[PDB]
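Report on one structure; see the data block that follows.
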Amino acid sequence: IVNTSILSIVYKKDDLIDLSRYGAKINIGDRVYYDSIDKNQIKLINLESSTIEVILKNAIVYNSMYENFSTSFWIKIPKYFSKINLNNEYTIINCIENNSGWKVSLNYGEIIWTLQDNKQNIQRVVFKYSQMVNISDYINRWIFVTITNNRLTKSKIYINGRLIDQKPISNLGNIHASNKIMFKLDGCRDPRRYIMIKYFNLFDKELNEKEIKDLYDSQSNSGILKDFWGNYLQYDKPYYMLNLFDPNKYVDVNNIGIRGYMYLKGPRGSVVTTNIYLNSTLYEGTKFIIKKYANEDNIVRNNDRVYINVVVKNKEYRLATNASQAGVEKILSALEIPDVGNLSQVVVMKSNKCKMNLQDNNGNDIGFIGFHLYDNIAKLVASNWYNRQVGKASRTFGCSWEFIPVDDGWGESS
Amino acid sequence: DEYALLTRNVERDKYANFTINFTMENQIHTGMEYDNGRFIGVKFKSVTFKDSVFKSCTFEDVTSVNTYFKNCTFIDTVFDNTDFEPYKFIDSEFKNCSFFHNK
């Protein structure tokens, strides 16, 4: 359905381009940034040169009372750290001219869609998210926004395919939007503020729920493993580990060597700015580094074969086990890397719920990595029961992980 | 109008880039600023901080008894393995502070 697009912005050969049939002109400011690793990820900062201005052809400039339209984009919004971020709505995508049109704005814990007709009547729908939560689905993580407008019924906002808010807009006269869309932090009093955005689209219809989920799913890049923030999972990058069965725990190592084990330990600590945020600490426990064994670009893809290093006292060790342990659960150890010898250490990454499949060197499954409780110690294990359960589509517990790298949009000390 | 409020704007005594272990006792500290201060293995016995600022400090392996922070401000500060419950912080403010392993 990315075919209906009257405007589709993507990166290409050191440039932004509109792939639609109207080849809109795109003026890029002097302080606009892109992710060297996922070049479609664009960062805008709180300066007047961090601008992307799209000039629409007159054929598609919106000037109607009735025409339906939608837009969609991915956005990553850093946590709000200070009281200066309160009651300071700032525009980020502006298509308003002479006080009519549309815009996307942000505020503390909010995404806002605004429609304004040429009598200056207004309707807003808003997505609100809390910063007073242990682990947030939204803070500083890529989310999919979609807003649909049916001029005879309702304006609607979806987050990750899911309807959040809807408001009647039939009270609204003619809307004459600008012929420029300005991507820019506008009116934002926090100088360190930034946003990241990718795959902006406009459509001249009201997308239905099915088309919205289809966009959500295909733009997910389903064969590339993602870290916690939604970025591409990367080799040679340290990651704090989160186990989704119980995210209030982190990974620790009791001792190095084949006698030691890794395990899950809680509770997590806390990060706090009084009245602004209170979350769980994510930079806790022993970090994992993914190391190559198998498409040469440093991105981790579904079914790649990797080794996992574990970081203990800022020294790298190898995740490994001997499958000859009695029991299906094979406890995992952090080994000195030269001394690993013949022990099982090759891991098949997978993106859809169990993430790491340990194999021996003959290509045989030792099992997905999760945990087992021995005398109230949640030891990490490789276990083929997980693999058998995913076949039965049976319930698994503990084989689902998130990799959390350090990230400036989260802001926790080091 | 014409008659304005008389408020002292007095700069704080600044101490920075230090480590403290001594289990200091029976003290009052007012108008102090501690920047990049490390309090490692410290027993606060009957100590209180009034209108003081801590920036980029670490409290680690700390215990406290009859010890309070009144109208202090903590910024970029880590409390690791301490016994600091909220009631010990009266009219205080935290900005980007971390708590771990709170006993």
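Swiss-Prot numbering applies to chain B: residues 464-566, in that order.
Backbone N, Cα and C define each Cβ position, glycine as well.
For the mutagenesis experiment B:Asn559 to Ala, the note given by Swiss-Prot reads: No change in interaction with C.botulinum neurotoxin type A heavy chain (botA, BoNT/A HC). Decreased molecular weight probably due to glycosylation loss, decreased interaction with BoNT/A HC. When secondary structure is read from DSSP and collapsed to three states, B:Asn559 (mutagenesis position) falls in the coil class.
Experimental mutagenesis at this site is recorded by Swiss-Prot as B:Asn559 to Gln, annotated: Decreased molecular weight probably due to glycosylation loss, decreased binding to BoNT/A HC. Greater reduction in weight; when associated with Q-565. Sequence-distant neighbours of B:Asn559 (mutagenesis position) (same chain, 6+ apart, CB under 8 A from its CB) are B:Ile538, B:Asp539.
Quoting Swiss-Prot on the mutagenesis of B:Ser561 to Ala: Decreased molecular weight probably due to glycosylation loss, decreased binding to BoNT/A HC. All protein chains considered, the CB of B:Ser561 (mutagenesis position) has 21 other CB atoms within 10 Å.
Listed in sequence order, B:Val541, B:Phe542, B:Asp543, B:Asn544 are the same-chain residues at least 6 apart in sequence whose CB falls under 8 Å from the CB of B:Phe563 (mutagenesis position). Looking at Swiss-Prot, the entry for mutagenesis of B:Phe563 to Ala says: No longer interacts with BoNT/A HC.
What Swiss-Prot notes for the published mutagenesis of B:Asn565 to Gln is this: Decreased molecular weight probably due to glycosylation loss, no change in binding to BoNT/A heavy chain. Greater reduction in weight; when associated with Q-559. Around the Cβ of B:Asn565 (mutagenesis position), the same chain contributes B:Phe542, B:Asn544, B:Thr545, B:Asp546, B:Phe547, B:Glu548, each under 8 angstroms and 6 or more positions distant in sequence.
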